[PDB]
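Written below as structure tokens is the structure these notes are about.
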Amino acid sequence: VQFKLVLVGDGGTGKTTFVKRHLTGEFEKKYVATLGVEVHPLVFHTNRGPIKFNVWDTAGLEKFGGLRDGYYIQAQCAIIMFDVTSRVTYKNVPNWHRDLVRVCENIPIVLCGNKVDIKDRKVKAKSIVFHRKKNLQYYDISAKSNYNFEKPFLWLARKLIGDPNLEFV
Amino acid sequence: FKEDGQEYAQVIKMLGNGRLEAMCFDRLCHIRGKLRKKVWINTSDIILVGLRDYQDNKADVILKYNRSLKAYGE
Amino acid sequence: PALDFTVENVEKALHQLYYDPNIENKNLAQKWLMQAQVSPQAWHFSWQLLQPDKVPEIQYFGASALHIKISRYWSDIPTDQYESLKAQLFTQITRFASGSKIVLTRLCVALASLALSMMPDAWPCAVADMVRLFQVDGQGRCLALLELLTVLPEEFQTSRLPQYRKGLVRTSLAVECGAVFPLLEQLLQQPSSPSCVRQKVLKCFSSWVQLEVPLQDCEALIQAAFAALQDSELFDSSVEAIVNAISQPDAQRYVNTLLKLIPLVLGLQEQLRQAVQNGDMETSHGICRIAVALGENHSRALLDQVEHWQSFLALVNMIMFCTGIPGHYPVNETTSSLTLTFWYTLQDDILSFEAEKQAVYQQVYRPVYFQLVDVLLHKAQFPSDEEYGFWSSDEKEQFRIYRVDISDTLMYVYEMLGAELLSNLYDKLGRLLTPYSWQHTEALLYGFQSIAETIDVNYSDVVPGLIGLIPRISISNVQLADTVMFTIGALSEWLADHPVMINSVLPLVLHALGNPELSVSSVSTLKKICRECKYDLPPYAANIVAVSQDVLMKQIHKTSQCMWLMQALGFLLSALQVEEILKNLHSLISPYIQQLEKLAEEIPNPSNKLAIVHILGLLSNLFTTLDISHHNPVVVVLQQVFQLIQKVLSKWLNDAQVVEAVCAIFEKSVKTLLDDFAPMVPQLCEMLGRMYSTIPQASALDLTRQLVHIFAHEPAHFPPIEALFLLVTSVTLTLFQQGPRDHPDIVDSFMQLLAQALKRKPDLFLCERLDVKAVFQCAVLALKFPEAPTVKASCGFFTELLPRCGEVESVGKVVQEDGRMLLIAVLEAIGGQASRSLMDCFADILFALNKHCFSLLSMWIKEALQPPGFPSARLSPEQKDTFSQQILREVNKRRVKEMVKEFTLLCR
Ligand SMILES: Nc1nc2c(ncn2[C@@H]2O[C@H](COP(=O)(O)OP(=O)(O)OP(=O)(O)O)[C@@H](O)[C@H]2O)c(=O)[nH]1
Ligand SMILES: [Mg+2]
């Protein structure tokens, strides 16, 4: 099963580190501004079989944005990312949602808060109101401590295949 | 030092039950539980509150001030 | 080989990027397209991509390219092409009336962006001009117009402009809103309009009220939107329009219209009543969103206007009705959650009023809140086991989180109602305990759990009787037992003050530590007990360690759960007498050391790895919470441990995880004991020094920093630590040559170390081994890093080092010799080489340069500013002088941040 996932969100959030953490199992301490789009196939094993998600990693910085919305075309779903320690990232969330919907309307999107493992948190857990939609659900992911690593991809896989019973192998 | 979504305030009135009415140098302020019980606040005392994103009117008492701020110039 | 930026090549590249499975092929096509979009030829090919000959996937890139040419690079577009660029767009948009919606939206975005980019004076009446230009299809023309008008205000919310320009645009836009509204009102009012259009009208209106627009102006569209709620196809649009127009911040002032809104929301009640009956979740959900949107956003004002107290009450009831919608939230009704927020606000508002009036309103709404408790406890009540087992995992989790939110609202409800509520809960629970379903008991007990932690001791009469009831509760069902354990854990702080009651609850918890299904609760509770009630716990301690041993002997708990138990036992031993504590600790660690000996002798095996990690972790956790100092035998155990630790390290040095785990023991044990950590310092420095020479690790640097901050002032244990510091400095600096940005963690941690050292004992910087010039070079290079926290830490170190100049000659000479480069780097950072978030951390350094060395900073800044466009080319020759003159003066620290902010805002 093949499904295109567009990974968007503000720059310096750590989404590339998430993708890398899933592909290689290695967390990268250093941050390099992603230019354009980083397309990597990630395959997750399930009881139905193997599900493949083609991840288009989007630039967050405006200057490195590049084609921008052009990556979004034909995306079956999306993951928006923000940093828990930085409020501005969360403030910019409806903007990323807005651009995503324009290109693809009803696609399942997952909101992810990162750096939760970090002691000082700038965003309280109570604030998140994005998951109030049927095609939206929130998660606290930590690319370092690997907390809720598979949760977004799991929820997406279930909502896409149409089987709420689908579990990870 | 003050952070974003947080204003430095001074107590104006008392509402009781962990609630105070104050005027930030930059609203209603709410002090919570054990921390509020441990530290007694008074009217005209210096304080620092965190703004709530939903309502600008209500804020949460974050820190109690004991002089350095005057030297800072904040 | 090369491919000119023509339509054929761009189209082939699009087809490749979108369909070629090869990663590098996509990565090449996308780059060539990055060039294509920016290229001038785009201005020609874009239109050709919008031709009907091509697939939407191809057309969209053509539209997006234009959008980006206009949004990102408006400065390049010549003044003569302006009109030509405008008109064209319009025409194309018209063609895409029946065309693909995606591309149409993109084109409208583009035209909106053009409008905003020339809004102030160049395009005087953009709205009216759009209206006139649109007024071969006629309906689709109106739809396209509405799409454009809908996108226009949102593209402003994301348009990056200077303050003056942004304001100047917002004003002229506000002018246009009053021209857009009638077009929307007329289109809605006319019965000849189809649903397809009316939806676009509602969405347009909703998109406009996202900006601060006077509600009194919105009123008509509000009325029409309320009317549209009876229509099935317009519901989702009308509800969003209504909510977005009511929940807006500026709407609070307009009380006159807000009062006229109330009877309309109460009108939706029959449609709400029917929806709840018909099982229509969407409708009841929307109507509830309206109700709460009114309530929580206008509560204080609605209460203040006492003359309409009857209406508001009704409103509250409606909201209460939405709270008590029959069934469970995750599956049966999506409504209840939305209600919760409102309740809090109301409470807040009622407590916000002056006492005299507060009593008057509290007399009215206290029973309302007492009814709210009955409702919330009944909905949070678990469904039957047979039914619950059938729920989707997502639904179960939804209900869990939902239950957390209710647990949160009950906490405030208690702040409102006080001890009377506790009396009611206790009476109910007693009535239940004295067919039989656990769901009720666990519901009440869950409320008690939610409330217990916040309950004051001053009026805590229920708590003793509650503790009296706890053992009478059946341990039959797991959820109820978990709720029991958690309730106890919440009662911990009260249990500390009244140790006589501890004996009645302790065995109930120790039994749960045996059952594997209660692991998360039990242990936590136990920890929460041991951490709180420590002084009065020793008489019971003999059974606690005994039960802890047995429950640990069997593999009942997962490792991460065992860790908490080790912390708990630490807290427990912290109170007991020295000899007994040492004997007991020796007894509890005796099986663990034997397993550690068994793993070390064996060759490094993958199965043995995790087994070693478990022991190391259990040790670390045991050491974190054991402190006789109450700010040591732990050192006695640490000494005997050191040999086996050294052997294990010699065997497992290459494994990073195991090494980190081994260092963690020392980290925790050191953080625990401040002064009592001395007798292990000579042994620790040799172990960490050899470990850091083999492989660099940030944790080691942090540990060295802790050792410095703790043991600096006491000279007797200072000599061994000094060698570890200097060794660390030599290893870092030499590692830094191989790869500057290769290890940001080590660099950041090193900066933390140097800062702590600079503050604690400046004299330490006098030592000869450290290359005080190379260090300064590394820190100077650190400000250029793309990793934020590393930069921040380097800035911290800089802030610490400056007052030390003069007092320490090494620092004074180093700063005098290499000082200019640092200010160069700072000015470079402010110029635009660093993010705007860390600016305030940079400014500090500058401020310090004024506080420590005025004379040097004057000359340094004076020289640094002279070259034309050094921080930024945009900076005018006079502005450099204003920054100089401002920064010179011998000035408060806080103003420097403002000046820096204005400067960097000007540069970017
Ligand atoms: N503490 C902590 N830091 C994290 C975590 N995840 C990411 N980071 C930080 O994020 C940095 C990596 O940044 P990137 O992953 O390259 O950011 P990005 O996804 O490329 O953002 P763009 O360039 O706009 O696409 C690392 O240096 C980490 O310090 C986390 O889970 N915990
Ligand atoms: Mg990236």
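Just so it is clear, chain A uses Swiss-Prot numbers, and the residues here are 9-177, in order.
Going by what the header records, the deposited coordinates were determined by X-ray crystallography, 3.6 Å.
Using the three backbone atoms N, Cα and C, a Cβ is placed for every residue, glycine included.
What Swiss-Prot lists as GTP binding site is A:18-25, A:36-42, A:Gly68, A:122-125, A:150-152, and the listing cites experimental evidence. Quoted from Swiss-Prot, the note attached to the mutagenesis of A:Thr24 to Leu states: Has low binding affinity for GTP and GDP. Almost completely abolishes interaction with BIRC5. Under the heading of mutagenesis, Swiss-Prot lists A:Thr25 to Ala and annotates it as follows: Minor effect on the interaction with the alpha phosphate group of bound GTP. Quoted from Swiss-Prot, the note attached to the mutagenesis of A:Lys37 to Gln states: Mimics acetylation; enhances the nuclear export of RELA/p65. The note that Swiss-Prot attaches to the published mutagenesis A:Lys134 to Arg is: Loss of normal mitotic chromosome segregation and formation of sister chromatid bridges.
Recorded features from Swiss-Prot, shown on the structure.
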| residue | record | contacts (Cβ under 8 Å, 6+ apart) |
| --- | --- | --- |
| A:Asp18 | GTP binding site | A:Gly68, A:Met89, A:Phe90, A:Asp91, A:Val96, A:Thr97, A:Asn100, A:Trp104 |
| A:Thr21 | GTP binding site | A:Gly68, A:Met89, A:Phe90, A:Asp91, A:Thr97, A:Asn122 |
| A:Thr24 | mutagenesis position | A:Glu36, A:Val40, A:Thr42, A:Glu46, A:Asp65 |
| A:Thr25 | mutagenesis position | A:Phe35, A:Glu36, A:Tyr39, A:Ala151 |
| A:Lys37 | mutagenesis position | none |
| A:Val124 | GTP binding site | A:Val92, A:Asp148, A:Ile149, A:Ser150, A:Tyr155 |
| A:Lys134 | mutagenesis position | none |
Given the binding-site residues A:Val40, A:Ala151, and counting only Cβ atoms in the protein chains shown, which has the most within 10 Å of its Cβ? A:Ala151
Relative to ligand 1, which of the recorded positions A:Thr25, A:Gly68, A:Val124 have a Cβ found under 6 Å from one of its atoms? A:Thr25, A:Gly68
After the CB under 8 A filter against chain C, the remaining recorded positions out of A:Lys37, A:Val40, A:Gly68 are A:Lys37, A:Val40
Any of the recorded positions A:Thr24, A:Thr25, A:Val40, A:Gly68 with a C-beta atom under 6 A from ligand 2? Give them in order, or none. A:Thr24
What three-state secondary structure does DSSP assign to A:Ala151 (GTP binding site)? coil
Reduced to three states, what secondary structure does DSSP give A:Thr25 (mutagenesis position)? helix
